[PDB]
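A.B. asks: My structure is below; once you've seen it, I'll send some questions.
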Amino acid sequence: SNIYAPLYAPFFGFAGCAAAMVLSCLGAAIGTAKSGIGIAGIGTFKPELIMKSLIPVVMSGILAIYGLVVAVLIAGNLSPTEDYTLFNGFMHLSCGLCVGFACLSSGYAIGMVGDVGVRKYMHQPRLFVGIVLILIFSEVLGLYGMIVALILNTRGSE
Amino acid sequence: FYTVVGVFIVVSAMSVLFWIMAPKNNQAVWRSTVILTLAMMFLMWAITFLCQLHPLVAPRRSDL
Amino acid sequence: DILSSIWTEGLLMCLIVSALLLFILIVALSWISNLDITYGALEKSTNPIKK
Amino acid sequence: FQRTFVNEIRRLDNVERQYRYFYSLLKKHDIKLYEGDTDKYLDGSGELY
Amino acid sequence: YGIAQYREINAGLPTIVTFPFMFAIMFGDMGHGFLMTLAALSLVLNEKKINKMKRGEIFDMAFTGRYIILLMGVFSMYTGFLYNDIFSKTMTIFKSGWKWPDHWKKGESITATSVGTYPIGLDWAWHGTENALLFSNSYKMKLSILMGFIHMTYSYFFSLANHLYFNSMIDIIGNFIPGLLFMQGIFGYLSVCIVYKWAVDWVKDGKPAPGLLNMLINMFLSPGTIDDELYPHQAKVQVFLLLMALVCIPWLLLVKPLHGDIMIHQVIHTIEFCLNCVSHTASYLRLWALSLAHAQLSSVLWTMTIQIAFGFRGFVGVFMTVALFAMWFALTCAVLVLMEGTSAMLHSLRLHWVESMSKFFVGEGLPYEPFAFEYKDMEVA
Amino acid sequence: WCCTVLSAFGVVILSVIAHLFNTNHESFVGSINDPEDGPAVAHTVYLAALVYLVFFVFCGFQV
Amino acid sequence: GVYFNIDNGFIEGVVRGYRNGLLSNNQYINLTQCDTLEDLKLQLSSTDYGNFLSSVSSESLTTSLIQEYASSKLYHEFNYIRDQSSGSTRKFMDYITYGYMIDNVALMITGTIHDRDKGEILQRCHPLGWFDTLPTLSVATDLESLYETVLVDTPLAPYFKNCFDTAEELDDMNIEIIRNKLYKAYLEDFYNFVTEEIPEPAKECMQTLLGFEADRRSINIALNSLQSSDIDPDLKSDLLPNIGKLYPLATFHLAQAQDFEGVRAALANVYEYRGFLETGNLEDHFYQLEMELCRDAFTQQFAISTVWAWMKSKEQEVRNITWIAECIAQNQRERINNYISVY
Amino acid sequence: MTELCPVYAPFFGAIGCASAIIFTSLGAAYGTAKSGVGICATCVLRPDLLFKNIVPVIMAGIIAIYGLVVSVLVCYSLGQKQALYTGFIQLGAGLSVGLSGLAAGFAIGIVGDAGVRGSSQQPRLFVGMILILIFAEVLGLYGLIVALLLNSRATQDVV
Amino acid sequence: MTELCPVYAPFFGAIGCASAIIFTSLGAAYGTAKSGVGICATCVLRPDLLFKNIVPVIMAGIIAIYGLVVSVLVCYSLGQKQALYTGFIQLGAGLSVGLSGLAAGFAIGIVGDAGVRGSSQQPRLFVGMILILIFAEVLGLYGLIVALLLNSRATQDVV
Amino acid sequence: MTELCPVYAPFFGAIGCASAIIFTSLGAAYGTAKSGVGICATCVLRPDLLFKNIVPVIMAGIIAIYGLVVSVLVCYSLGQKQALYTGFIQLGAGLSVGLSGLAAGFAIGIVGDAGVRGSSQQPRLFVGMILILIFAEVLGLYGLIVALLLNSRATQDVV
Amino acid sequence: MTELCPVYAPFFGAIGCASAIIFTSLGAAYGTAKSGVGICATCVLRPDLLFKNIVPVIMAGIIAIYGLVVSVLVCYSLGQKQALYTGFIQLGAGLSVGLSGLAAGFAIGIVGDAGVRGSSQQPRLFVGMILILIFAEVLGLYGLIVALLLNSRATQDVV
Amino acid sequence: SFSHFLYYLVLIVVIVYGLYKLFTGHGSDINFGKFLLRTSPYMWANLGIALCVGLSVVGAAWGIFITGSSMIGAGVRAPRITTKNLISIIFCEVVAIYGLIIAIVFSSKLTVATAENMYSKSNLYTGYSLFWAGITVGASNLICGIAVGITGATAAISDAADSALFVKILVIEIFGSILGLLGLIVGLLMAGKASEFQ
């Protein structure tokens, strides 16, 4: 191995992959749990929202897909003899941390807003016209976080 | 590998014969249960024989 | 061969394993300290109604 | 409350209460309830004939 | 679980045969299965007395199962007639197809050689072998996978039959065919590959055996070209099957409505069907989980029994063994039979409701009532 | 009463073990790790079976 | 929050199931038409409460008997719900019980300042607020004896330590002041306990609802201010629980206010209570907002606050049952719909 | 003491064997206490279910039995000159067995408390209680499978 | 990989970009979550307020955008030749920008949780609430300005 | 200080004996604490029952005695020329015995408190409490057996 | 890189600038957040105090400007292969300025919350509260002077 | 707070140690410890397999306990909920399978070897891959388990009201299982990318 390629570079690559998997999954699970609690609470009073409350869990699934896409992209550079540089290794670690933690934050925000909206729509569902706007604004967090993560992954894979 | 095929033919013939030979009562129950249990027994045996025909690894021991 | 000062990886690995074991035992103790008894059902009451 | 046999239902309920009181007395005096063996035949009689 | 839909005849029949067999496939032991079959026979021959006797808190469920338990015992006895372990013991009724080298080393391990396969069940030489654990694991991987896919496909056939009883032409076209395409062109192809890797004698043919998991991974996220392949077309065939499975997703998504606001339910059902098929076929290895657990538990229990009983084979040793055998029987009976068996019946039934009936059960319905007199004459409380 | 079935099962198992030891199957005295005194194993298992049968007789009841 | 299942998941589930058996609005309307006592009993039997109507004879069957049966059902269900739980849920139930125990202890105070043959009080004490030392206080006659029986071996000791010097009560009405003083001490204890030992969202919900109850007590005190020669505004600020949503901007100003004009003007500083001081009725709108808050807390579905939500929601339901039974059995149809049935 | 067989690794095997038993016993005892609280609550409330509530206790004892079996299986394979691969395989088997045992232990304890409360409330709940109880101990069985396979493969070879 | 720039040099820059993205993202998530909770609470009582109350959510989005742009610039500036001085400078810039953005997002959420209530209570106090949130916007812009200055100084100095 | 037996070999044997004694004592003391609380609570109500309800204290004492016996058996295998492997094996045996003792102590204490309260409330649950106690103590027996096996492993042949 | 100026000196400079920006921004943001919460609570009842209520927000902005000025100076002093004294002095200036700014933000926010709460009840105590607000301003300027002195220390004669 | 005090003390001692080992020339000595290229690949593989198995078991048990408590609570009110909650239970064991399949794949995937450079490069790569593929799979399994448990409790609470609520709320559990399966797929892909050690 050359000086630019220590043997622990794919080590950091799997660090990034595992992080972008685990943290994103945790964020998605938190969002899904919040959405489920809100949906059950709304449905127990009036089932007119059993279909409407699918938006927050859809956003949580979108975050999970974000994390899985990040993991798949990160996994594309592993090899027993990849001659993989520490630059790219620690860069993949940073990308994985970025994807996972941004997904976690977006999932928390979206799940909290979804629970709030599910409780609010028990009174005036119409408020969904703004609840969906808040949900979209929250999901933009994870969206651009994944965009930046992909940009940094491409830079590391250069 | 043809032993599995021959056992399949024999089992299918026996199952067909016993399905045709339905008792005086609970004909559907008898036929279905006999056919299905014979089929499950044959899949069990056929999987065993198909595994044991060509082993990918031999056993090792230190008590012989 | 040695790392840092006097340290060796042969003890570093066992220290890490013991750290995870201590984490597991700490979690076990945390769930242990949460034990409680439903004294309302496990003990009698002096209320003349709904005793 | 609009059942056709509502009054008959009430009479049957009173009879059931009386039977429950009889069972309570039998338990209070440890009666053997020998008709329990006969009740099995009645269930068998009902199921068969 | 619920109440079936209306039509004609009577339904839920295949469970009657499958549940004992799937419980057996994880129960394993010939001796344990024979013992529980004997217990079921004892509880079944006295049905008149059983009806006469009190139902009991738990025995009522058991008494109602006086015939389910018997079938479970028969199936377990057959599986043990395959799994060469009476109680972790290969009796070797047939001729063992394996042979170690002519002069086994005085205290050094060796690797045996075989000239043929066992007539039925695991080869009689696999007792205490170091390889035995790995070989049995690689065995019941494909065993559980194939049995589970067979169960899923048969239940699916039931599903087709239930659709065919009704007209539901749009329903059939939008639900039956594409789901069959998914599960066949992916998991049935995997099962076919598992069969093939056993069909081809890679030792004699010399071609390296491709990894079944490796083949699945290559099919999932690559155009194929694994380190080895079942056949030159089999790589292309797997690629085509994966392409068809991928193309079948829009068939689930949009072919069903054919006319809608209710299509959201159809899309949810399609996603659930795909995910459930994947998850359940992955799950069926839980039958292996239970089977290996039972085998290892039996081996450990017998090891404890042998250590307690044999000792030095003296008069005091015989005295100790007299109680050791009874203690082993009591421990085996209680833990293994009373628990392991009830749990394993629950596991097989759970797999049933999770996969088999989930394939064909159409939903709730109206349960019939006989309106006959109870004839209780008891329980005045 | 209840212990009679246990004693009978123990007697049967010990008799089977003694038969295997006398035949010196691959298991039991067949294994090198296990003691190879096959006749001793058969004797011990036979005496254990006799004890179990005695327990069966003792537990036997008529009414 | 996910930990809540580990300690009170079963309790939460069974409490929610108990909530699901509330008064159906259509069922309540049908019962309201059945103004006859026997007809109302039959309708209530058709309600999820069960066969309680047939427990007693139709001769004594009245609105008082209906409320007695409802109270018995409340007491038994609450006893089961606290007995099946332990830990934080156990303490929460204990506190809930102390809420009524303040009033029961106040009733036990009656008979000490003036001899009153405490047997009737003991037979009539509210069951949900049962106190272990209640018979001990019953035997005690002197003010100091009852105080010791209440400050020792009775859990309400901190409240009687924060106030009630020697418990003379020679110029302080029990229900008007002493009951309100212990009620305020209880309210403060509840608020700080919720803030320091209850997780969110139940923490915020409990804070809001306890503020609502404290505001209700303050409003009642302000309404009662103009009809008393005692209860100076210096004491009124002491009379207030010194906690809640209106505190301090509206609570302090109301306490300083003495004329009726201050009363209503003070509630206008807070947006939530606007109009209650200027339209409708105090108690009716209090119960309306309390039922709304109980429904809101029950919407969370995974919080300790759900127990309090079901408590107060079906307390409002029992109040509605009293209203309907009285107005139907004794024939006052004009305000039969004054009952709240939005649950 | 070598590149592929240091003296630390046989400690790794011994410590894994000890820790499997330790954690499994901890989880099993926690589950036993949690189930026993409900059992004592129901038995005083309604004695006819005293025997019924003993089933989760027996199952917690079974979890402890699984843990002890894994511990003994690993311990009997211990040695002074065992390989480094053997050492980490044994520690992993022990840790996984202990973690799974403890997890199933407190899960079964919580489920048993809930089931005992339901049975005291209503005896018809046993049908779901037993389902939940198995549904919990299947995880313990999974841990058993993992531990058994790891321990069996641990002694495959040595250098 | 010289003495002034080892092989592990760009790790600092990558970690700095990650921190700049993540701390700002978490701050924006908290702020937007609090703003959305406030909106779903007050707007039910007065839907006429939600249209205005959407604004601080957009302000939190801009707070997120600061960190987004900073992280994108940092990732673009990465390398492996002079990534030691530049890498450490990027790490510091990312840490500073992320901390400032997280603080600004928390501030925006805390302000909005009361601003929505005030606006629902009074359409005149909405102007004051927006003015208050303008200071949080200024803080976020300050953080981005510091990040940009450090990023510019990062690469032009190293050898 | 041999290759497999450094100077610190008796260290882990002594530490294992200390743990097997101390942790088992702590668990037994917690169990005795719960049992004593329950007994003192019940005696004020049904002294003729509480006086016989001292069984859980006996169970805790049995757990403590088992721990002490494990420690004593460990003490025989200790030595300075004794190898480092058997020292770690003693350490692991002590750790397992102590953890099992803690588990059994908590389980037995909770079960005994609940059982004595039930017996005071209803005498029908005495047998059930005894059975729960025995099932809990089965875990302590499991731990003792595992510790004995590990100690015998340490006492076996070593370098 | 040498003893008087190793490779990581600009790393210390960047970290110091980052701390100076980040800590002061966090303090200012927290102060502005809770002061704005107080303003949104109070001015809703009284628009007459709404406009004057922005003074603590002005203080929060002043603290933020303090921190950004300090960070700008520190990072301007930063450069390649600089003396390790420069990096150390940058780190110290960052720590001192940021901690002082966070303290000033906390004090200003608390004082402003109390002041607005009082003023909504009595508008003539706002001018009095401006005294303690200016006290917090004095604290912030004190921190700024500390930062300036440390930055002057960094830019002196060094190698 | 004892835990907070311990955290602060650990942070302080770590910072101080780094301080007087980096202000001196021994700073590169920490880097070699940070390099940690000599760690045993067998250790990493075994630790990863065990961690995946244990984390999956913990998550499955947590979800199962939560769902079982909810089901036992609802069954007192309606036995239909008691029968229905076995769906959420089965979702929990689906997460358990997600874990156990990865564990078995790891167990069969490993090997034993001693070739020097093959060891150092390929075996270490595969050990790292096994360790953190198992870590990721176990963490995803735990997340799926907790989400499924919470959703199952909510679904049982809803089923106490109406079967329509149960059918609708099953979607949330469907998405939870989807997340769990996605995590399992990611772990399987990471395992496949790995090598057979040296």
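Swiss-Prot numbering applies to chain E: residues 397-655, 709-830, in that order.
Note: Cβ is positioned from N, Cα and C throughout, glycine not excepted.
This is the feature table in Swiss-Prot:
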MUTAGEN   E:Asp425 to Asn  Reduces assembly of V-ATPase complexes and reduces ATPase activity of the assembled complexes
MUTAGEN   E:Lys538 to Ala  Reduces assembly of V-ATPase complexes
MUTAGEN   E:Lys593 to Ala  Reduces ATPase activity
MUTAGEN   E:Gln634 to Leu  Reduces subunit stability
MUTAGEN   E:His729 to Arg  Reduces ATPase activity
MUTAGEN   E:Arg735 to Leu  Reduces subunit stability
MUTAGEN   E:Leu739 to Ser  Reduces ATPase activity
MUTAGEN   E:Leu780 to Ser  Reduces assembly of V-ATPase complexes
MUTAGEN   E:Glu789 to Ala, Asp, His or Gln  Abolishes ATPase activity and proton transport, but does not affect complex assembly
MUTAGEN   E:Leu800 to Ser  Reduces assembly of V-ATPase complexes
A.B. asks: Of the mutagenesis positions listed here (E:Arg735, E:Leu739, E:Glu789), which is spatially closest to E:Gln634 (mutagenesis position) when Cα positions are compared?
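C.D. replies: For E:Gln634 (mutagenesis position), the spatially nearest of the mutagenesis positions is E:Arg735.
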A.B. asks: Going by a 10 angstroms cut-off between Cβ atoms, which of the mutagenesis positions E:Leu739, E:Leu780, E:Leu800 has the sparsest surroundings?
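C.D. replies: Among the mutagenesis positions E:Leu739, E:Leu780, E:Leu800, the lowest count of other Cβ atoms within 10 Å belongs to E:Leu780.
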A.B. asks: For E:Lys593 (mutagenesis position), what is the tally of other C-beta atoms lying within 10 angstroms of its C-beta?
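C.D. replies: Excluding its own Cβ, E:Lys593 (mutagenesis position) sees 20 Cβ atoms within 10 Å.
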A.B. asks: Work out the three-state DSSP category of E:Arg735 (mutagenesis position).
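C.D. replies: Its secondary structure by DSSP: helix.
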A.B. asks: If I take the Cα of E:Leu739 (mutagenesis position) as reference, which of the mutagenesis positions E:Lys593, E:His729, E:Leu780, E:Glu789 has the closest Cα?
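C.D. replies: Going through E:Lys593, E:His729, E:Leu780, E:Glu789 one by one, the closest to E:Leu739 (mutagenesis position) is E:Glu789.
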A.B. asks: Using C-alpha atoms only, work out the spacing between E:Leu780 (mutagenesis position) and E:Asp425 (mutagenesis position) and round it to an integer in Å.
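C.D. replies: Here the two Cα atoms are 15 Å apart.
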A.B. asks: Is any of the mutagenesis positions E:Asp425, E:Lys538, E:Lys593, E:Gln634, E:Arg735, E:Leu780 near chain L, in the sense of a CB under 8 A from one of its CBs, and if so which?
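C.D. replies: Contact set vs L: E:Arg735.
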A.B. asks: Across all protein chains in the structure, which of the mutagenesis positions E:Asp425, E:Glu789 has the highest Cβ count within 10 Å?
C.D. replies: E:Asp425
A.B. asks: Would you mind listing, in sequence order, any of the mutagenesis positions E:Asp425, E:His729, E:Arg735, E:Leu739, E:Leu780, E:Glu789 that have a CB less than 8 A from a CB of chain B?
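C.D. replies: From E:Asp425, E:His729, E:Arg735, E:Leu739, E:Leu780, E:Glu789, flagged as close to B: nothing.
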A.B. asks: My understanding is the cutoff is Cβ-Cβ under 8 Å with a sequence separation of 6 or more in the same chain; which residues meet that for E:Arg735 (mutagenesis position)?
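C.D. replies: Residues satisfying the criterion: E:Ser540, E:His796, E:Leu800.
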A.B. asks: At a 10 Å cut-off from the C-beta of E:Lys538 (mutagenesis position), count the other C-beta atoms across all protein chains.
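C.D. replies: So the Cβ neighbour count for E:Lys538 (mutagenesis position) comes to 21.
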A.B. asks: CB neighbours of E:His729 (mutagenesis position) within 10 A?
C.D. replies: 24
A.B. asks: Which of these mutagenesis positions is closest to E:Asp425 (mutagenesis position) if you go by CA atoms: E:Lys538, E:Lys593, E:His729, E:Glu789?
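C.D. replies: Sorting the mutagenesis positions by distance from E:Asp425 (mutagenesis position), the top entry is E:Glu789.
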A.B. asks: So among E:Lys538, E:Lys593, E:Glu789, all listed as mutagenesis positions, which is physically nearest to E:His729 (mutagenesis position)? Use the C-alpha atoms.
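C.D. replies: Closest by Cα distance to E:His729 (mutagenesis position) among the mutagenesis positions E:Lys538, E:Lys593, E:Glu789: E:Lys538.
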A.B. asks: To the nearest Å, how far is the Cα of E:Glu789 (mutagenesis position) from the Cα of E:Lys593 (mutagenesis position)?
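C.D. replies: Approximately 33 Å lies between the Cα of E:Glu789 (mutagenesis position) and that of E:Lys593 (mutagenesis position).
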A.B. asks: Tally every other Cβ atom lying within 10 Å of the Cβ atom of E:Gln634 (mutagenesis position).
C.D. replies: 26
A.B. asks: In angstrom units, rounded to an integer, how far apart are the Cα atoms of E:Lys593 (mutagenesis position) and E:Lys538 (mutagenesis position)?
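C.D. replies: Rounded to the nearest whole number, the Cα-Cα distance is 11 Å.
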